[PDB]
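Q: Structure below; questions to follow.
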Amino acid sequence: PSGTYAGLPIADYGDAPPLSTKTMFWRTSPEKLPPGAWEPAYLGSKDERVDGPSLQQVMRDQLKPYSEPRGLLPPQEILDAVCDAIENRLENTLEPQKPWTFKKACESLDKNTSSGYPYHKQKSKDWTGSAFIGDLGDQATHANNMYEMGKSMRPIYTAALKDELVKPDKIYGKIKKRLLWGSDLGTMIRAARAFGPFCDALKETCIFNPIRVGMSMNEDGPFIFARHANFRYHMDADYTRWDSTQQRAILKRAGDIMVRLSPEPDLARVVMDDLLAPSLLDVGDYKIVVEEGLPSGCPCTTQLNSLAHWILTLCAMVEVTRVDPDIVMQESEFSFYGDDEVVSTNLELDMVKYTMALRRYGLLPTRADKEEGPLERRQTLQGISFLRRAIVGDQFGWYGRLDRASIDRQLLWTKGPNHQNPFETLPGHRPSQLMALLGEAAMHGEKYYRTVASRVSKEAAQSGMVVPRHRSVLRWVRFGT
Amino acid sequence: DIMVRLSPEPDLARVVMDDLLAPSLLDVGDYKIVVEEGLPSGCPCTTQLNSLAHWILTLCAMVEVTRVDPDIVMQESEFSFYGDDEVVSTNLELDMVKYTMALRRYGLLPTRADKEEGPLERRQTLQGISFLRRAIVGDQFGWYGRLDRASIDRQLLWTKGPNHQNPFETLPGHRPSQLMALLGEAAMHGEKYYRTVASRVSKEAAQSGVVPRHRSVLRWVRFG
Amino acid sequence: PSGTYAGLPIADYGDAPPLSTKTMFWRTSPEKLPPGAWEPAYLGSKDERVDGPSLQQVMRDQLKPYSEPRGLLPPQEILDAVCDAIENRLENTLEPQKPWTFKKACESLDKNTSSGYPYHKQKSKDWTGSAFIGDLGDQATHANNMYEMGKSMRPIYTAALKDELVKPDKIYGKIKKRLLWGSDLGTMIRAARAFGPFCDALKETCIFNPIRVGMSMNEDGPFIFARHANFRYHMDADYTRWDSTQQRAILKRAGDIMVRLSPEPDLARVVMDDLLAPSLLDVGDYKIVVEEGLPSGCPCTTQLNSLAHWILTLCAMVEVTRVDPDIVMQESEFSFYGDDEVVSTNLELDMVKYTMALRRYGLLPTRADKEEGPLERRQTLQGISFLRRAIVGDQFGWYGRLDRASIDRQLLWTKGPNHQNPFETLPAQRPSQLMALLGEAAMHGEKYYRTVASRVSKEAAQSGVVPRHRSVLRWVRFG
């Protein structure tokens, strides 16, 4: 089978299931939604909210960027210097780990997600509590034997669309739905067994290294944000379409870093060569070949993405300041979680040339006012966004607090089983979400806490606990006993 | 009074505090004398109490110098108190003349680092400040407290044991935990000083009862 | 010719000269500038520092606020009461003066500035040391004869941009350059003859009246600051765009006060009617009509602005406290120098409603942290800023001390003739500068004095007496 699907070459026929037409989001009250409120993303031809295209068409729209021409690679000397600097810092910080067992790799996976190719069954359906059995068991055992033998396996990725709350413009106007990459159980097991040590050792130093993957906002947030606030200037590039715009060469540098620091370097070398090779994405009708972009399906991919992000930032700064990367890195504090970043630095950075180098690398940094021009740098960390939270500070220190709009949103929407009509009210009685919302509203002051408490009392009096004092829940969420 | 009002049994703590802060009866061996002022540093919680007193005094001086509300000082400042030991960081333009003057007016005896009389010095870096017998240092990995080299050599020269009369007696009793702690504290000074300390510990270890790579022990003491 | 320029009506064609592309600031050493240091403002299309807009565009950006709707006028009863209180205090304090001659008005002017319309010639070019001659002489004589006749003349103002040191964000980021109003020589002479006596009488009592125009920080500073420190609370609103936000009605009340206290009230009435009428500003291309704002070109404009500042402040305080303005003024001490203020008072002031009343009047008070909210009030005069000095006090008394950043700044930049490249080193002409800097650094202690003295020696080694700290300290404090 040959041809071209969405501008990307075709490799084989598709074994993927149909795209999901259901949502996990339920309404909390049968009352009419406020105007301008957020709703679950488009659900296909069966969605009674609008008459839109097929989900296949939306997936083609989301797959178009992966065919787009790439940007320029950073200068080779700068790239080599920054990659060496990053690797040296990780050597100085990371404690060597022992290799992961097959059982540990099998127990590291979330059993509530799909197994991917070729069975597409929820992992928990073939889980015994100790190891895998049945179809998934044979898949895992074959993957493990190929891993131990140092033999290559070709990954098969499965395309999907992300169910999430989006602004109504993404439903009633230009319809958009975010693209998700699911991976196959064999590749999941191989990547786990290979890079579990590296990712775990990186998590153990979630405070000392900019790859903030695994941090706890309530516990580890304040330290990271105080370290950021030790610096004069602060910025957030807020990239648009981060994964579609990545270059496989930068990801290869990141993967080389990840391999050189792993306890089994040859096996991780084979697994990384399989991961970073031209990827086979299953869009349902065909299995197509995606040569560029980021394959965001593997469990460790976030660390990889974050590492690549790190490299790019340093390159730009080293290209702007022309000073050594280690000097930049001791005069700066970075925070990276995939596409999300916060960059704090003492260096006087020419934001014009910084944005120029970023756009030259193929990235798409955006200002907050959505106007073209160089990026903004501010002298305070207050207001910056990281991990969907806003960075705030007071006499007690820094913290991340969810914005008020998200509070109202979680009061309007609750998660549940998959259904067809997003406006159905869930009868099945959610108090943990209410307590978390109460804390997040406590971090906004007594007024908003009083409002949210009124709404929580009104919502909990139609179903199934008490409302604490503002000061008690505030101390509970801020300083946690 | 603050400590009592915040206690779960305030009426009992009131009596206990009134007993603690009354004129104290100190037994100097020959007589039991009455000390009406000063700090009775015998009780287990006295470290908090003294520290709390320190807090009060500091805030008072700053509020006497800046004349802004104490909460304004405290949101524009960061204090660290461990009894007599303090670190004061602030964004306020502080007249160190009036600050030291108000401190000395309260009966306190603040001293410059150069041991000369005059007003206190304020610096633009936290580097060099002392807290809990440690020096505050910072690098690309963050801030930390490092024991000075003199104290390391001192703990290499002296060990704790049972009470004796001639301090120059050598203890035959063979101290691995203290030696490992010294190794860690010496790692923070660089590979040169770490090698020196490693030579000294090895030389003093062939008379009793290994020496890790510098980077490993450095990682262990910095990031555990 | 009709139309709309920068949101403001167009009246005629522009006779103004091109905007200056030069700066008076020179670097003191060829060394690299410190990061984040201040630099002369944007110099136009010829400025090699950035590729920016035309100076015409930045001037349009600065003229945009003058077309914006004004704020609300204070309550009429409050306004009348405070104006009566202010005028009565000035009557009780000011010594009556003799009218000014044409010669005195001509000799009061700064001869190093442009004559404005219609010749745009530097005053000193037609100055003999006694009177004006030539074109400027005819202009001055016509202005004087129209003054004596009680006939009106319409002033023609000339727009310009201010050469000054600005933070790099105003050059390498959003480019901004402050707007200056120059006046024409005829209006200068008329306003001088009209309000010279009043301004002189105000200068003679620069301590007892809040209009601090003419004071000397080294001589008169300590007394003013001690009387200020006699009070419990102290504040400085630190207004942004003071002149753009003014209302012509408030300026009319202030001008009525200034006229009623002048020795020639009818002629000063005519001159004020000419000054506060819709102003003709020459932006180069057109002469536009500015109906609101403050025409900041005349020699007495500083006193007028300060009087307006006084009026507005008293109005706000009386609207919040509801006590009589004279009661406020005996329970408070004000210091006004145009847009600059120091307010000391014993009244418990609700800063929320105070800031609310200020913003209702069109003013733009700003916090030190640049955050929105009510104004901050402190219990000590230390730290307050007045005339670019910080107010400090010690066992010897109060004084005004130049900030440390300003010291480093004057160490980096020196004034000289106008040139195009701000980083050219000036080859000397700074003898009276380094010693003053030495004194201002002496007021910071022996450490900062030692650092500044090292820098002064290392720079003076390019040109060729560094006293003891204590001696120069005595000289600047107690002379």
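Using Swiss-Prot numbers, chain B covers 1440-1613, 1616-1650, 1654-1668, in order.
If you check the header, you will see the structure was determined by X-ray crystallography, 3.1 Å.
Note: Cβ is positioned from N, Cα and C throughout, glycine not excepted.
As listed in Swiss-Prot for this protein:
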type	residues	note
MUTAGEN	B:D1508 to A	Complete loss of oligomerization of RdRp in the presence of VPg and RNA. Decreased interaction of VPg with RdRp. No production of infectious particles
MUTAGEN	B:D1523 to A	Almost complete loss of RNA-directed RNA polymerase
MUTAGEN	B:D1524 to A	Almost complete loss of RNA-directed RNA polymerase
MUTAGEN	B:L1531 to D	Complete loss of oligomerization of RdRp in the presence of VPg and RNA. Decreased interaction of VPg with RdRp. No production of infectious particles
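Burial and contacts for the listed features, if you can.
A: According to DSSP, B:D1508 (mutagenesis position) sits in a coil region rather than a helix or strand.
The number of other CB atoms found within 10 A of the CB of B:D1523 (mutagenesis position), across every protein chain shown, is 10.
The number of other Cβ atoms within 10 Å of the Cβ belonging to B:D1524 (mutagenesis position), over all protein chains shown, comes to 13. In the three-state DSSP assignment, the secondary structure recorded for B:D1524 (mutagenesis position) is strand.
Of all Cβ atoms in the protein chains displayed, 14 besides its own lie within 10 Å of the Cβ of B:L1531 (mutagenesis position).
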Q: In whole Å, note down how far the CA of B:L1531 (mutagenesis position) lies from the CA of B:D1523 (mutagenesis position).
A: 23
Q: Between B:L1531 (mutagenesis position) and B:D1524 (mutagenesis position), how far is it from one CA atom to the other, in Å?
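A: So the Cα of B:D1524 (mutagenesis position) lies 21 Å away from that of B:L1531 (mutagenesis position).
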Q: When you measure from the Cβ of B:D1508 (mutagenesis position), which residues in the chain that are at least 6 apart have a Cβ under 8 Å away?
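A: Those within reach of B:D1508 (mutagenesis position), by Cβ under 8 Å and sequence separation of 6 or more, are B:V1502.
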Q: For B:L1531 (mutagenesis position), name the DSSP secondary structure in the helix/strand/coil scheme.
A: coil
